Amino acid sequence: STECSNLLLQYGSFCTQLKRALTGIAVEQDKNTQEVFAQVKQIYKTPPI
Amino acid sequence: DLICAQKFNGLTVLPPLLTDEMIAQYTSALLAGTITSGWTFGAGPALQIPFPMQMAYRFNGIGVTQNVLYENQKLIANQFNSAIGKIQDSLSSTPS
Amino acid sequence: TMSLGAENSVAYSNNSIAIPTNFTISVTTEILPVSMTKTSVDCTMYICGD
Amino acid sequence: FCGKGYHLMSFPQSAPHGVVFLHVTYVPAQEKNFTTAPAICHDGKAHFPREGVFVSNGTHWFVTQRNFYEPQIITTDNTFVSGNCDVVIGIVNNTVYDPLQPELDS
Ligand SMILES: *[C@@H]1O[C@H](CO)[C@@H](O[C@@H]2O[C@H](CO)[C@@H](O)[C@H](O)[C@H]2NC(C)=O)[C@H](O)[C@H]1NC(C)=O
Ligand SMILES: *[C@@H]1O[C@H](CO)[C@@H](O[C@@H]2O[C@H](CO)[C@@H](O)[C@H](O)[C@H]2NC(C)=O)[C@H](O)[C@H]1NC(C)=O
Ligand SMILES: *[C@@H]1O[C@H](CO)[C@@H](O[C@@H]2O[C@H](CO)[C@@H](O)[C@H](O)[C@H]2NC(C)=O)[C@H](O)[C@H]1NC(C)=O
Ligand SMILES: *[C@@H]1O[C@H](CO)[C@@H](O[C@@H]2O[C@H](CO)[C@@H](O)[C@H](O)[C@H]2NC(C)=O)[C@H](O)[C@H]1NC(C)=O
Ligand SMILES: *[C@@H]1O[C@H](CO)[C@@H](O)[C@H](O)[C@H]1NC(C)=O
């Protein structure tokens, strides 16, 4: 609905705030995974025996 | 059709940057470092050490002499293998 | 596809050890936030002005 | 926790809304391969390092500290005896010097 979006524009930057917060959470999760698992810069391998 | 409806309502799930296989690869690298090099790889270059000598170093860390580990090496290895098997059985047999 | 890191096969054997013969004194930086900007809002003046 | 490497000390620095820690750490470098053994068999007794590790450069056996290469002669002062040579897996035969031996010999 275009008319709904036009009425939604009167409320300001609520949509931008919600998108920014979700984007921050989304990058935060990847940062969490990097912090926990990507703690070595060398990929070590076990000997064949 | 829960996922389809959630997608269709303007909510989109974004894939993790690290895929499960790469996270598994990172865990494999950490396991290879801690097994072949002990704690050396975490503090600098990976220095190879035999695993019984590494376990003896860890025994010294908790205040037990090296001889206790070396004399009872087969018993300690059997206990560790049994414990790992018990861990796999416990995870497979418990829903919670 | 992103590279996790450089492959480094450690030469593990049952009777060989690697001993450091030298050292590097490395200084590294760690930045930690401690405080934020302290904000006070006059609720009546913000919502209603005068 | 306090930098990459074995932590030696840290220095605090003020920053706008924050702190910067300069972590001074010890990083091992220029590592060298050595042949290692868990214990030394001498006179039917097993000798274990008191604080170090047994290393071999190819022909001779020494005891050195784990985090830096400083080879020293294997004596009764830096090793301790626990048991015979029949139990430890990978024990090698080498002599263990006695400081008291030249003293009572002369
Ligand atoms: C210790 O010796 C091992 C092998 O005896 C060395 O490992 C080799 O390193 C070269 C160059 O890095 C590789 O091309 C070989 O494939 C490695 N061999 C194995 C079996 O991994 C190791 O580099 C030596 N350590 C030092 C510090 O020189
Ligand atoms: C240990 O490494 C240091 C450097 O980390 C070496 O010092 C260097 O020695 C060469 C020749 O003696 C000089 O040209 C360099 O300027 C020195 N560097 C520094 C930072 O002082 C030292 O020689 C190494 N020691 C051993 C036994 O390998
Ligand atoms: C391992 O180190 C020892 C001691 O540093 C070496 O023994 C000496 O070797 C030099 C030259 O080869 C001789 O002049 C000395 O007489 C030796 N000392 C003793 C007490 O015998 C030994 O050669 C080194 N091994 C290798 C393979 O380099
Ligand atoms: C280390 O020394 C011991 C004792 O000198 C050696 O054990 C002897 O081995 C010979 C040959 O195999 C046998 O005939 C003797 O009966 C053994 N004696 C004892 C008390 O066990 C042992 O072989 C040596 N090990 C190495 C690797 O040289
Ligand atoms: C080390 O392994 C090699 C071959 O893998 C074998 O010949 C040797 O007996 C082993 N030594 C010890 C102390 O286990």
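Residue numbering for chain C follows Swiss-Prot; the residues present correspond to positions 696-745, in that order.
The way this entry was determined, per its header, is electron microscopy, 3.0 Å.
Cβ coordinates are placed from backbone N, Cα and C, and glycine is handled just like the others.
Copied over from Swiss-Prot, here are the features:
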- C:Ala701 to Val: In strain: Beta/B.1.351, Iota/B.1.526 (VARIANT)
- C:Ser704 to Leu: In strain: Omicron/BA.2.12.1 (VARIANT)
- C:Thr716 to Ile: In strain: Alpha/B.1.1.7 (VARIANT)
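Recorded residues C:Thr716 (variant position) and C:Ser704 (variant position) have their alpha carbons 21 Å apart, per Cα-Cα distance. Listed variant positions C:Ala701, C:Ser704, C:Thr716 compared with chain A at a CB cut-off under 8 A give C:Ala701, C:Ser704 as the close ones.
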